[PDB]
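Q: One structure coming up, written as structure tokens, with questions to follow.
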Amino acid sequence: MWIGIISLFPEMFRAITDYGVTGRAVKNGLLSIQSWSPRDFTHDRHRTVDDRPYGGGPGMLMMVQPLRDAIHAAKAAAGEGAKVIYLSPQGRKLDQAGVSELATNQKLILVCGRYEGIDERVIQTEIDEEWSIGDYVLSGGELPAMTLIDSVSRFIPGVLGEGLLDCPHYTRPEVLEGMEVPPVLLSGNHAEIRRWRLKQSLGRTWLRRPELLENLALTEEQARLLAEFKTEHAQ
Ligand SMILES: Nc1ncnc2c1ncn2[C@@H]1O[C@H](CSCC[C@H](N)C(=O)O)[C@@H](O)[C@H]1O
């Protein structure tokens, strides 16, 4: 996987380039990242990158020419089949399934807005798809870009060595403040353990995200474990 970045603050990406799973993938070559900043495509003395919006409005928009030039340069480095993504609260809402679709590309170019955004005609001319990390607003496309890169990298084979929320987890000591590790975790029974996990997963998804379960086709075993969870919950 190759990733080109267009952003006014390339340095922010160090958060993904130098730490954890992501930094190691990068140091090992599973992942590469280059960035072109619109600031280096500026022609004026003040290096201008924002511009006024037609029709009035609150903020600024990214100046079009320095933005397009930065995008063109990433396009030139990357070539054919490099999907251009614009991070935007107006794009498709990201979820594990879309992360899957994205992880399927070998080359991506991510476009990071600042201010109130980018010119509609640049989106229509330069971008293949818009993606949002969630129904809320950030002041930049960097975190969203890094978020996209992080979740997707987890699918590349050397990076790490289905409907429900995960179950609770436990690790040393066996009793922490009078609270014990559920005894099944301590038995060695592979299936009694797997059963407790699926059951806790079903119950948590019910308690916290009942709507995920409605989009799930449960097996009879899952229905029984849920029904069983719901019952020992009324106690
Ligand atoms: N939830 C979210 N997902 C992805 N990008 C987001 C985001 N919130 C903000 N951004 C990024 O940061 C910028 C500033 S906020 C922009 C909101 C503007 N009303 C909209 O039309 O664009 C956008 O250009 C976007 O790239």
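Here chain A follows Swiss-Prot, giving residues 1-161, 173-246 in order.
Heads up, the Cβ atoms here are built off N, Cα and C, so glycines get one too.
Recorded in Swiss-Prot as a mutagenesis result, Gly59 to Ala carries the remark: Loss of activity. Here Swiss-Prot flags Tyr86, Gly113, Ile133, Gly134, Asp135, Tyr136, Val137, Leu138 as S-adenosyl-L-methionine binding site. The note that Swiss-Prot attaches to the published mutagenesis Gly91 to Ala is: Loss of activity; no effect on tRNA binding. While the structure shown retains the original residue, Swiss-Prot records the mutagenesis experiment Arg114 to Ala with this note: Loss of activity. One entry in Swiss-Prot concerns the mutagenesis experiment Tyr115 to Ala. Its note says: Increases Km for S-adenosyl-L-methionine 24-fold. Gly117 to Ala appears in Swiss-Prot as a published mutagenesis result, with the remark: Loss of activity. Listed in Swiss-Prot is the mutagenesis experiment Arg121 to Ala, annotated as follows: Loss of activity; no effect on tRNA binding. The mutagenesis experiment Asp135 to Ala is recorded by Swiss-Prot, whose note states: Loss of activity; no effect on tRNA binding. Here the residue is the original one, while Swiss-Prot reports the published mutagenesis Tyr136 to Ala with the comment Increases Km for S-adenosyl-L-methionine 68-fold. Looking at Swiss-Prot, the entry for mutagenesis of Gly141 to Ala says: Increases Km for S-adenosyl-L-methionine 82-fold. Mutagenesis annotation in Swiss-Prot: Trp207 to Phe or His, described as Small decrease in activity; the structure shown retains the original residue.
Help me picture these features in the structure, burial and contacts included.
A: Around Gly59 (mutagenesis position), a 10 Å sphere centred on its CB holds 11 further CB atoms from the protein chains shown.
In the three-state DSSP reading, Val137 (S-adenosyl-L-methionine binding site) counts as coil.
In the three-state DSSP scheme, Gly91 (mutagenesis position) is classed as strand. For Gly91 (mutagenesis position), other Cβ atoms within 10 Å of its Cβ number 18.
Here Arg114 (mutagenesis position) comes close to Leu8, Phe9, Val49, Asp50, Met62, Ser139, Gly140, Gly141: these same-chain residues lie at least six apart in sequence, with C-beta atoms under 8 angstroms from its C-beta. The secondary structure of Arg114 (mutagenesis position), as reduced to three states from DSSP, is coil rather than helix or strand.
For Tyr115 (mutagenesis position), the same-chain residues that are 6 or more apart in sequence and have a Cβ closer than 8 Å to its Cβ are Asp50, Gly59, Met60, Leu61, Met62.
Around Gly117 (mutagenesis position), the C-beta neighbours below 8 angstroms that are at least 6 residues distant in the chain are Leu61, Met62, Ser88.
A 10 Å cutoff on Cβ-Cβ distances gives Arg121 (mutagenesis position) a total of 10 other Cβ atoms nearby, all chains included.
Sequence-distant contacts of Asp135 (mutagenesis position), defined by Cβ-Cβ distance under 8 angstroms and a gap of at least six in the same chain, are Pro89, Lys93.
There are 7 other Cβ atoms within 10 Å of the Cβ belonging to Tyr136 (mutagenesis position).
The Cβ of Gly141 (mutagenesis position) has 28 other Cβ atoms within 10 Å, all protein chains considered.
Listed in sequence order, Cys178, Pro193, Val195, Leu196 are the same-chain residues at least 6 apart in sequence whose CB falls under 8 Å from the CB of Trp207 (mutagenesis position).
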Q: Which residue among the binding-site residues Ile133, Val137, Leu138 has the fewest other Cβ atoms within 10 Å of its Cβ, if you could check?
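A: Looking at the binding-site residues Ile133, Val137, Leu138, the Cβ with the fewest others within 10 Å is that of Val137.
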Q: Where the record says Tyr86, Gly113, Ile133, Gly134, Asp135, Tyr136, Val137, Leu138 bind S-adenosyl-L-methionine, what is the longest distance in Å from one Cα to another among those residues?
A: 16
Q: Which residues, sitting 6 or more apart from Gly134 (S-adenosyl-L-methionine binding site) on the same chain, put a CB under 8 Å from its CB?
A: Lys93, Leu94
